[PDB]
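Colleague: For reference, the structure I am asking about is given below.
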Amino acid sequence: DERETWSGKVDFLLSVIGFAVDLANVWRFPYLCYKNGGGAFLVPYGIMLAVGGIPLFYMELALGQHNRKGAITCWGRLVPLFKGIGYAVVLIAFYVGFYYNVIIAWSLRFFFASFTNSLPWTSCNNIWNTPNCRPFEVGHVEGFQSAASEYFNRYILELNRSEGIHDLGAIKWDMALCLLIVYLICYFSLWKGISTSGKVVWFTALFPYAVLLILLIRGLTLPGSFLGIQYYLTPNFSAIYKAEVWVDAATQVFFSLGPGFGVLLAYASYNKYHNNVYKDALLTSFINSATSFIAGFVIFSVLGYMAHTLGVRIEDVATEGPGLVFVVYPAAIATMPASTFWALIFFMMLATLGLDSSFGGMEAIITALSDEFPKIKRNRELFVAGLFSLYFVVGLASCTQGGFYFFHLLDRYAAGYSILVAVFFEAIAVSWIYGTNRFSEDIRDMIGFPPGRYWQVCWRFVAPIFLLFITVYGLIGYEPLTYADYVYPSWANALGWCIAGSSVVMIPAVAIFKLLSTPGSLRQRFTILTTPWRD
Amino acid sequence: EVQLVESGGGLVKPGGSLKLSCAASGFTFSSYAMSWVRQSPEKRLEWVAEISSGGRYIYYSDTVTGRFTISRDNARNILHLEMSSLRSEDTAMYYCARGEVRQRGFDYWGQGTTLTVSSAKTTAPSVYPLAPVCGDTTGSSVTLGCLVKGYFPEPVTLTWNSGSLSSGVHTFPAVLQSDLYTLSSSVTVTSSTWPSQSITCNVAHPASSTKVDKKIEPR
Amino acid sequence: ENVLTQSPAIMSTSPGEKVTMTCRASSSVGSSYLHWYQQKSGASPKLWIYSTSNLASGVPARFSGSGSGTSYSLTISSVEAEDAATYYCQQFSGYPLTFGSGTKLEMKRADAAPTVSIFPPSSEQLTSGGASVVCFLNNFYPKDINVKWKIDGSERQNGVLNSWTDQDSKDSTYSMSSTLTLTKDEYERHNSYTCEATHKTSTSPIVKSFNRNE
Ligand SMILES: CC(C)CCC[C@@H](C)[C@H]1CC[C@H]2[C@@H]3CC=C4C[C@@H](OC(=O)CCC(=O)O)CC[C@]4(C)[C@H]3CC[C@]12C
Ligand SMILES: CC(C)CCC[C@@H](C)[C@H]1CC[C@H]2[C@@H]3CC=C4C[C@@H](O)CC[C@]4(C)[C@H]3CC[C@]12C
Ligand SMILES: OC[C@H]1O[C@H](O[C@H]2[C@H](O)[C@@H](O)[C@H](O)O[C@@H]2CO)[C@H](O)[C@@H](O)[C@@H]1O
Ligand SMILES: OC[C@H]1O[C@H](O[C@H]2[C@H](O)[C@@H](O)[C@H](O)O[C@@H]2CO)[C@H](O)[C@@H](O)[C@@H]1O
Ligand SMILES: OC[C@H]1O[C@H](O[C@H]2[C@H](O)[C@@H](O)[C@H](O)O[C@@H]2CO)[C@H](O)[C@@H](O)[C@@H]1O
Ligand SMILES: OC[C@H]1O[C@H](O[C@H]2[C@H](O)[C@@H](O)[C@H](O)O[C@@H]2CO)[C@H](O)[C@@H](O)[C@@H]1O
Ligand SMILES: OC[C@H]1O[C@H](O[C@H]2[C@H](O)[C@@H](O)[C@H](O)O[C@@H]2CO)[C@H](O)[C@@H](O)[C@@H]1O
Ligand SMILES: *[C@@H]1O[C@H](CO)[C@@H](O)[C@H](O)[C@H]1NC(C)=O
Ligand SMILES: NCCc1ccc(Cl)c(Cl)c1
Ligand SMILES: [Cl-]
Ligand code: NA
Ligand code: NA
């Protein structure tokens, strides 16, 4: 009955804001708008965000605060038949932690390499360079990289020394040190729990916005900056016709708000019962999407600068993922005056963008396991020590020469499209089995008023329909995993499916398990599993 | 039978203008449409323009449109491309091809002529000998070298002993770094041959009118 | 513009194996208007396949092609060393005419350790004020190779020009030329320079070191 709460109201907000706002905001959303025809993409993004994204974001924060327990125990007390959901959601966050923290490590590694006036990714005359090295951005592919590309590929990653995922090669110990530093930072933040964790996010969540503002001014102060904003927000509305633009908006809206990781469930579990979640859900949702929209200008203002002064096609300078932040953007930074300054804050922003996001992922596992196993709660300092040790040791695979191939595998299979089916079951379990009326009755007792029928319609009908169908059309367009000119072996693709499925299969797994464990008639055993804690 | 030879081309400064010619023989020239295809230093093929058999139908790429003018002379069997306001991205090797039947593609291409557009200016290459470290290595084979450094523009002609021995010779392609080309070469031969015989590095850079033949002394 | 993307970009193949390269267009292309070109290194392109199917004159029957719309492919039944080249698909359906990205076909052989040779700066260069150390790595497979430059126990990255060769028409191995450039001053301040071969053929780097003592 006695459970610790955030030492302040802002601790929870910045913790959720920090977790919600990640590299994905800078990476994809700006790029998505470019490919999808600008502000016209806001429509499918906004539509899917409104019906699908927010209501589910609202649902977890509501469920977390009301049931006052971790992700696993929360679904156990809600729908004991579906308690497998709590396991599926948590071990997904367990997988992500493996491949995600390396991004923060790359941020630090570039940050460490960022002390000099002469940036190593500027010209082609170094040793790691090849005769095919070009100044900025030819193509590509194929065969001719850039100074920023070859520096990242042939030195930092040294992926050129690996022939695929089957050969990891030697372990880079400068990355191992960086990865260690990353897990160390994650460790002392979650060391004492949300006590320290609450006031740590005051930096990691807020800091990126400081650098965002600086790079926004510096970005729009450059020649051809307005030209990049054109490729960004230019409103071609014919893009709404395509089927993939809706699944991207959906998958982006879901991955951006981060429901289904059990993080919102954990974070909200430390909230006070009568605290207003609906207000926090709305505010947090906006700040995240707003940060993306803002970041869109920051990227393309610089991208436009390259397509004017640097003499390159905007086609080749527009990219998502680590390629943008670790290659293209630094390439543009290297040319402009006081380059060493922009590089430092940029990479530091990348690290502070991933850290507070990783915090939620870790806390989702810790809080979920702590409520399930009291032996962990008292020993928590020792528990999180071993967990991160597992992450680091296994994460050493990410620090190998072929480490990126390992990264791209989890970036693909580890968590995606499972969150959809995982969140799909969350909505159905709440709206149907547990019921909407009983859930709205809970929110009434908490914030003082029941959710508008608009929210109830999304939970019961819209979300599951806009999930189940979009999650299906993603399976139709499925490509066997390939990176660049490299094509992953058939066995590698299978290993990823096990990872993606190991969670989702927990739904029927614990369902059938607890179903045959309970003494009684089949229909009675069903009723036993559909009843909440005191009900 | 059919033969196509591209002429002209060379170093031009940005904004400058130049025209290239293509000599045609072995077929009736007025009966075939011709086109200009260029290949960048990154080795990607890009179609430039196409002229009809009578020259009454012209097509250009959006890149070179209005800057380049493709002409035709059916009397002397010559194909022309007249450029203007050239830019650094116009640098490539231009090919003359036909081009008559759209369903069968281009069935004949020429040797090609190279066009280089840069603000840089011609400079003669400096050839240096590569002599192995004193004493030390004794083996069945030995490797010499010739370093051609700081020249522009391409190409250069490097041969060993006037092209006597082409076996065991690796001539590395030049690499442009800050408006300067650097080209080296390696030659491996038996220790009984050298230095019991004369081994020289022949380098030719017609652009600067530079002809340099130099032997490799163990000194 | 109608873009043609070819994959794979680079392809290694053992003689006798079959290979297939794909060409996909952004806009639909008539099967009659798409063609393939083979270009040998340092030579002019040649018409290979026209109308997506029919082979040009001189092309062996080992070559074939198919596909329609936005999808096309070239296939070699039994690959030979003479078939190593870069292949370009193209569409004449509409202007402007556009070549594909191209597929580079390289032969694959048994792994060979590089033969490394280091050379000191020429005396005629040292009089010019510059000094450049050259290092050769010859006849090895595969092509990817890495080189440190050490003027001392320490490593020097800056001011280095690497040059890879093309595939040898005989032994199918490769060669690299690494040049470390220094001033006649900076070079004479230190004595022992070290080169290296870091390759798949060995766990240990192949080292070649010379001193100014001799
Ligand atoms: C920042 C930019 C780039 C994107 C922002 C998108 C928003 C303008 C859209 C997406 C989600 C929308 C919201 C989704 C849910 C509701 C339904 C509706 O809520 C109610 O029924 C009343 C609330 C209650 O008291 O229960 C009022 C509009 C609102 C807040 C929408 C207002 C407009 C929103 C915020
Ligand atoms: C877009 C860029 C250029 C400007 C962003 C400015 C930053 C500082 C803004 C944007 C969103 C804002 C936050 C959103 C709302 C809250 C909740 C409040 O209880 C504490 C302050 C806090 C956390 C705000 C602090 C200031 C804030 C972080
Ligand atoms: O390798 C040793 C450390 O420095 C590396 O390279 C840095 C360093 O300053 C120096 O080698 C040279 O100046 O290049 C860069 C930036 O200046 C890398 O940072 C890491 O290997 C090590 O931190
Ligand atoms: O590190 C010394 C300062 O210059 C560095 O870059 C130079 C420097 O001479 C040295 O580190 C090494 O040689 O790399 C380059 C070229 O010499 C960096 O700018 C910073 O570390 C310092 O400002
Ligand atoms: O790949 C980068 C190079 O160093 C790495 O780490 C080791 C390596 O054993 C070697 O460089 C040197 O002896 O120690 C460093 C760490 O101090 C890689 O392991 C090496 O393969 C590379 O040479
Ligand atoms: O099957 C892959 C092989 O290499 C991997 O990486 C290891 C391995 O021990 C070996 O290649 C090399 O000596 O060390 C690297 C890591 O440093 C696998 O782990 C090995 O099982 C295989 O030999
Ligand atoms: O296609 C579903 C599989 O990949 C997805 O990841 C990406 C990827 O770009 C592509 O497969 C498709 O467009 O879906 C998203 C982007 O929309 C899923 O995330 C994976 O879980 C699936 O294995
Ligand atoms: C780096 O050097 C350049 C060229 O001298 C100069 O313009 C720039 O201000 C310097 N940057 C820093 C951070 O010192
Ligand atoms: N991209 C925000 C969602 C997210 C980010 C990081 C992690 Cl580690 C997790 Cl579990 C979830
Ligand atoms: Cl977003
Ligand atoms: Na996000
Ligand atoms: Na974050």
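Per Swiss-Prot, chain A residues shown: 25-161, 202-599, in order.
Cβ coordinates come from backbone N, Cα and C, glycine included.
Grabbed the feature section from Swiss-Prot, which reads as follows:
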- A:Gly42, A:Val45, A:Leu417, A:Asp420, A:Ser421: Na(+) 1 binding site (BINDING)
- A:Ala44, A:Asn49, A:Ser320, A:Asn352: Na(+) 2 binding site (BINDING)
- A:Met72 to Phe: 3-fold increase in sensitivity to cocaine inhibition of transport (MUTAGEN)
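Are these features on the surface or tucked inside, and what are their neighbours?
Modeller: Within 10 Å of the C-beta atom of A:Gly42 (Na(+) 1 binding site) sit 28 other C-beta atoms, taking all shown protein chains into account.
Cβ contacts within 10 Å of A:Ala44 (Na(+) 2 binding site), excluding its own Cβ and spanning all protein chains shown: 26. The DSSP secondary structure for A:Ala44 (Na(+) 2 binding site) is helix.
Around the Cβ of A:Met72 (mutagenesis position), a 10 Å sphere holds 22 further Cβ atoms from the protein chains shown.
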Colleague: Of A:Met72, A:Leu417, A:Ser421, which is closest to A:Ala44 (Na(+) 2 binding site) if I measure between C-alpha atoms? They're all recorded positions.
Modeller: A:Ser421
Colleague: Taking 8 Å from the centroid of the Cβ atoms of A:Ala44, A:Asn49, A:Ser320, A:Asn352 as the cut-off, which other residues in that chain fall inside it around the Na(+) 2 site?
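Modeller: Going along the sequence, the neighbours come out as A:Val45, A:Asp46, A:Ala48, A:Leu321, A:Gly322, A:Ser353, A:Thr355, A:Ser356.
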Colleague: Relative to the Cα of A:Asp420 (Na(+) 1 binding site), which of the recorded positions A:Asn49, A:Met72, A:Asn352 have a Cα no more than 10 Å away?
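Modeller: Of A:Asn49, A:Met72, A:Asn352, within range: none.
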Colleague: Sort the recorded positions A:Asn49, A:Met72, A:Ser320 by C-alpha distance from A:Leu417 (Na(+) 1 binding site) and give me just the closest.
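Modeller: Given the candidates A:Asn49, A:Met72, A:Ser320, the nearest one is A:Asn49.
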Colleague: Quick one: which of the binding-site residues (A:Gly42, A:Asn49, A:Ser421) have their CB closer than 6 Å to ligand 11?
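Modeller: Correct list: A:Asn49.
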Colleague: Using Cβ-Cβ distances, find the residues under 8 Å from A:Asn352 (Na(+) 2 binding site) that belong to the same chain and are at least 6 apart in sequence, listing them in sequence order.
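Modeller: Set apart from A:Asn352 (Na(+) 2 binding site) by at least 6 residues yet with Cβ under 8 Å, we have A:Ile41, A:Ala44, A:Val45, A:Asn49, A:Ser320, A:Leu321.
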Colleague: Suppose the Na(+) 1 site is A:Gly42, A:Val45, A:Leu417, A:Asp420, A:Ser421. Which further residues of the same chain have a Cβ inside 8 angstroms of that site's Cβ centroid?
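Modeller: Going along the sequence, the neighbours come out as A:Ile41, A:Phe43, A:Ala44, A:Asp46, A:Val265, A:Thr268, A:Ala269, A:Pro272, A:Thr416, A:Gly418, A:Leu419, A:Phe423.
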Colleague: Looking at Cβ-Cβ distances, which residues of the chain lie under 8 angstroms from A:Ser421 (Na(+) 1 binding site) while being 6 or more apart from it?
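Modeller: Non-local contacts for A:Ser421 (Na(+) 1 binding site): A:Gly42, A:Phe43, A:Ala44, A:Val45, A:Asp46, A:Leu47, A:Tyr124, A:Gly322.
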